[PDB]
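Q: Got a structure for you, questions after.
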Amino acid sequence: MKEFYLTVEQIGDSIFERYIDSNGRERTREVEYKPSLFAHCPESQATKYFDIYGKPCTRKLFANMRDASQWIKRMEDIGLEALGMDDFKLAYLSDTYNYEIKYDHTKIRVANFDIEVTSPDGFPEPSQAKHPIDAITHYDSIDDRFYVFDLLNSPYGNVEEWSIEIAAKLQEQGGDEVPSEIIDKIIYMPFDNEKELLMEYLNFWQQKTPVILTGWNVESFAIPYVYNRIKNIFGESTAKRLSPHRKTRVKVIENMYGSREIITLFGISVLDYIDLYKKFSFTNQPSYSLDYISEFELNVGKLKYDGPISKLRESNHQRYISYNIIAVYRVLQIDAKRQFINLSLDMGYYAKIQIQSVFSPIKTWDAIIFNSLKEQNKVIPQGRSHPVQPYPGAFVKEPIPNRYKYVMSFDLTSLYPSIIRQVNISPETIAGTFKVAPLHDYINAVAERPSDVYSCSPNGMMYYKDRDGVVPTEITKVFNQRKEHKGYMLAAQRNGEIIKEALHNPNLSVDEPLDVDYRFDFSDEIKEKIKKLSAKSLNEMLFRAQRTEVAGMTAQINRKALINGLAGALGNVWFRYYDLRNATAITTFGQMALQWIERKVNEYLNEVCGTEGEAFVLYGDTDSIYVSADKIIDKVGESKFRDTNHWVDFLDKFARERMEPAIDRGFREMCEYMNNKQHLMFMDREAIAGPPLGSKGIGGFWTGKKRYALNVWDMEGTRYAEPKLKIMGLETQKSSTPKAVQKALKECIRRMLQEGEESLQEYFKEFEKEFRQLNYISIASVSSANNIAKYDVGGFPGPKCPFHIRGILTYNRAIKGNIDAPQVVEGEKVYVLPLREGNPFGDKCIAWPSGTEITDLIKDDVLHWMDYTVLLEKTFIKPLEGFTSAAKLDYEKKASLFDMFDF
DNA sequence: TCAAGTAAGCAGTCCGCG
DNA sequence: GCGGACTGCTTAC
Ligand SMILES: O=c1ccn([C@H]2C[C@H](O)[C@@H](COP(=O)(O)NP(=O)(O)OP(=O)(O)O)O2)c(=O)[nH]1
Ligand SMILES: [Mn+2]
Ligand SMILES: [Mn+2]
Ligand SMILES: [Mn+2]
Ligand SMILES: [Mn+2]
Ligand SMILES: [Mn+2]
């Protein structure tokens, strides 16, 4: 097989590499790497190396990496550019793997671990590590085994061995319900003292040294705890055995509120699953506890136990170990669904970077572009420092707040990358400038054509047409992957809807789920077979279709994020190819494109409807338009339509056959106007929205920019079995809104759009009547706890103190003197509840760490003093009043003359 | 040599207000 | 009490 790297590190003048050889064996080597950098040379000099602007360079080959670094500094002191890749391990990777890397994941050791530490005196701080590690479960992907290290004797209690027999039993039978499918994969190892546990763990680690190291909060808790615990018991050099090269660094991570200390283990690639989840999931969760996320992702139940975790080992050691094991499995289950590890490996090897560098779009693109240029013997420019400058972005149209009955939306495919490709925007394709007219003159086609010769953006930039830039070239390759995967996602989605429609009428028999590839639209033959299947088989097929869809979503959305990341990186001062001329060439072109096509669509629709000057486009954000289809429907009638699906079919066909060619004609004209390299403005129909035929539903509404709701029947060719609410920006979509309130507001919206005013009013009255019975957690707001200390003046709120911070301070005063109460961690999320006046907490609100029950000490007081009236008014009524005023209706009737006896 | 972007809405505090 | 000038948090893109 072809060779691939596992990890790479630079240590002094040495590159340390772990890799898979031609026989598929893991190896390690230390290389005294001889890097090259480049300097501009005279035209007289015969060379094969040119910078990106075609200027000749001379290669400087150095005896070691230290000498290369010194030369860089000398060059800066002289005042001359030092060209080439200054991150030497990327150069090493590029030289060592001078081909497209095909990796074999089964050869890569992926480890997933979780540790338990009993602490009777608060959170066990990793920097101190003053408490015994009393459990470690470590799953190894190569062995496919969960290795469990269990401490039986400690200063906080001596316990008996954990029972696998009891572990497998159902909870309702006194067991722990450790999933049956991993019971046979457990290797259990009890220890009578911590020293031998930790020593065995280190020996084990040497035999099975992780390449990718993952888990939940491993980077911030487990890794530094283990390192420091070992350091404190055995000494520093023993703790350095966690690194295959015996080198570690206490690294300081900094943000706008403070800093934290992690441990870099050289020769390991740490991908903390919490960080993978935050980057790749595109959710914003009220809580990031593993229990909460597992429940969200997998619909598993909460792992129940009596008392606090600080006393769980002593009271129920059996469950303690079982839950440690299950926690490791939960991350494996989340990854089996989401496939973030596979994504990271794909991306890391594609770029030729350390796998952990997938967190940095800038590092990823620097490597991709370097490797692309190196292949053509081109030399990359030196990184330069730049002051941060604000610059303009997208256009957002101001909507008229209103109900909108029939709506059809259109959206530009991968806009910013498509602009890069159409215009041919790259550092080395810049051709010059032209004199800019006001943007509205380009939008209206009244400004003179910028150039007959070059490809243009309305920001004043011109680009060469007759050759590709490295940025267009490399962005295209990733875009084409994104397109492939999105196609798989949408087919899986379409397939799901077919299955959902068959679930309406089973059809009782004993059969099997059909073996199909869900990534491609089912054939007629498969569709026929599906109609004959049982509910059990269909539900299994639906599960598989949805998992295929999530896999396609993971693969497409994050490749989209990566290419959009390249467009944004052009506006980040740390990017080697930073250039506001290129960043603004993109954003300005986008503003023009949106507003240009708004005009063209309004023009076209007026024309076909036999009218003049009517406004069809009601809204647009960056690269979308929302078109009022009321006149299109009215042109026909109502009541020419048999059912809802009839008018949906009509609008679908109208969009594809009529509007789409006009949109394309429109964008082709704009492409000729800007004299661009390639026409790539492709605006697909997205949503078809409206009320059920014959209902009193309002279809949709807008309250303002980035705030709207639509009752959608078809989305990008997915025809829903049941209408789906598309809600953007409203409180239902915000993680700060209480769970039960998100639910109630969504139902209010559903009733508005599908059923009408009376149905809304009916629901509002019931919810108001029953609000006070909802579980306190379901009605608590959520916020991030940033800059707590800043506002803490002797335990009390300082000036400007945010509401949620005041809550934290109230909590801190309430728990002072209790070592068992969970501390609010700076930057994490909290639940927030308002308190009635005269409460014993002495303030108007309280806040506690989210995803948790509030500590039992003050629980009863919080419940007693909660202000339901303020809760209702702030989280539910205020937003609902915004929706209903926009939509021109009332959530309450509503005094009128009709005061007689209407029974 | 660590290091995608801008636009924009709502909720809160502070403070003015015979 | 409201509305305006800020911050803080958050979402759409
Ligand atoms: O995270 C983002 C999202 C959008 N944008 C910009 C770039 C993107 O091309 C543009 C339009 O946003 P869309 O949500 O329409 N995504 P895009 O057009 O890139 O892909 P598509 O619409 O094909 O899923 O807004 C970003 O810069 N960062
Ligand atoms: Mn014993
Ligand atoms: Mn645990
Ligand atoms: Mn788009
Ligand atoms: Mn699209
Ligand atoms: Mn869009």
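Going by what the header records, the deposited coordinates were determined by X-ray crystallography, 2.0 Å.
Every residue gets a Cβ built from N, Cα and C, even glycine.
Dumping what Swiss-Prot says about this protein:
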BINDING   A:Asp411, A:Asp623  Mg(2+) 3 binding site
BINDING   A:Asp411, A:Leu412, A:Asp623  Mg(2+) 4 binding site
BINDING   A:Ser414, A:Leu415, A:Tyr416, A:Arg482, A:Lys560  substrate binding site
MUTAGEN   A:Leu415 to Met  No effect on base selectivity
MUTAGEN   A:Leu415 to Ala or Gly  Decreases base selectivity by several hundred fold
MUTAGEN   A:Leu415 to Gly or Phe  Increased misinsertion, increased mismatch extension and inefficient proofreading
MUTAGEN   A:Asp621 to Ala  Drastic decrease in the efficiency of incorporation of dGMP
MUTAGEN   A:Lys706 to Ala  Almost complete loss of polymerase activity
MUTAGEN   A:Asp714 to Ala  Complete loss of viral replication
Q: Would you mind sorting out which of A:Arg482, A:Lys560, A:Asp621, A:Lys706, A:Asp714 (the recorded positions) have a C-alpha within 10 A of the one on A:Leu412 (Mg(2+) 4 binding site)?
A: none
Q: Given the recorded positions A:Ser414, A:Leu415, A:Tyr416, A:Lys560, A:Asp714, find the one whose Cα is closest in space to the Cα of A:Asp623 (Mg(2+) 3 binding site).
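A: Of all the candidates listed, A:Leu415 is nearest in space.
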Q: So which one is it: of the recorded positions A:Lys560, A:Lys706, which has the fewest other Cβ atoms within 10 Å?
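A: The recorded positions A:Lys560, A:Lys706 were compared, and A:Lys706 has the fewest Cβ atoms within 10 Å.
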Q: Through the lens of DSSP with three states only, how would you label A:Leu415 (mutagenesis position)?
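A: DSSP assigns A:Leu415 (mutagenesis position) to helix.
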Q: Of the recorded positions A:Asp411, A:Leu415, A:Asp621, A:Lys706, A:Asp714, which sits closest to A:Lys560 (substrate binding site) by Cα distance?
A: A:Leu415
Q: Does anything in the same chain, at least 6 positions from A:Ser414 (substrate binding site), have a Cβ under 8 Å from its Cβ, and if so what?
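A: Long-range Cβ contacts: A:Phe479, A:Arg482, A:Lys483, A:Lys560, A:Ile563, A:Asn564.
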Q: Might you list, by sequence position, any residue in that chain lying six or more from A:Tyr416 (substrate binding site) with a Cβ less than 8 Å away from its Cβ?
A: A:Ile563, A:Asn564, A:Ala567, A:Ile586, A:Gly590
Q: Specify the count of other C-beta atoms within 10 Å of the C-beta of A:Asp714 (mutagenesis position).
A: 22
Q: Could you check the recorded positions A:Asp411, A:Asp621, A:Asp623 and say which one's CB has the most other CB atoms within 10 Å?
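A: Counting Cβ neighbours within 10 Å, the top one is A:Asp623.
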Q: Which one is it: of the recorded positions A:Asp411, A:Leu415, A:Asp714, whose Cα lies the shortest distance from the Cα of A:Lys706 (mutagenesis position)?
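A: That would be A:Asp411, nearest by Cα distance.
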Q: Name the secondary structure element type, per DSSP in three states, that contains A:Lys560 (substrate binding site).
A: helix
Q: Inside 8 A of the center formed by the CB atoms of A:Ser414, A:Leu415, A:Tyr416, A:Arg482, A:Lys560, which other residues of the chain have their CB, for the recorded substrate site?
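A: Neighbours found: A:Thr413, A:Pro417, A:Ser418, A:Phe479, A:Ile563, A:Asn564.
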Q: For a Cβ distance below 6 Å to any atom of ligand 1, name the recorded positions from A:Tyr416, A:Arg482, A:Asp621, A:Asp623, A:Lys706, A:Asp714 that qualify, or say none.
A: A:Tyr416, A:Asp623
Q: Please report the three-state DSSP label of A:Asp621 (mutagenesis position).
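A: It is in a strand.
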Q: Taking DSSP three-state, what's A:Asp714 (mutagenesis position) in: helix, strand or coil?
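A: Going by the DSSP assignment, A:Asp714 (mutagenesis position) falls within a strand, counted as strand.
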Q: I'm trying to understand the geometry here, so how far is the Cα atom of A:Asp411 (Mg(2+) 3 binding site) from the Cα atom of A:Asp621 (mutagenesis position), in Å to the nearest whole number?
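A: Checking the Cα atoms of A:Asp411 (Mg(2+) 3 binding site) and A:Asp621 (mutagenesis position) gives a distance of 9 Å.
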Q: Whole-number Å only: compute the distance from the Cα of A:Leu415 (mutagenesis position) to the Cα of A:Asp621 (mutagenesis position).
A: 12
Q: If you check the recorded positions A:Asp411, A:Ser414, A:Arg482, A:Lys560, A:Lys706, A:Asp714 one by one, which have a CB less than 6 Å away from any atom of ligand 6?
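A: The recorded positions passing the 6 Å Cβ test are A:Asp411.
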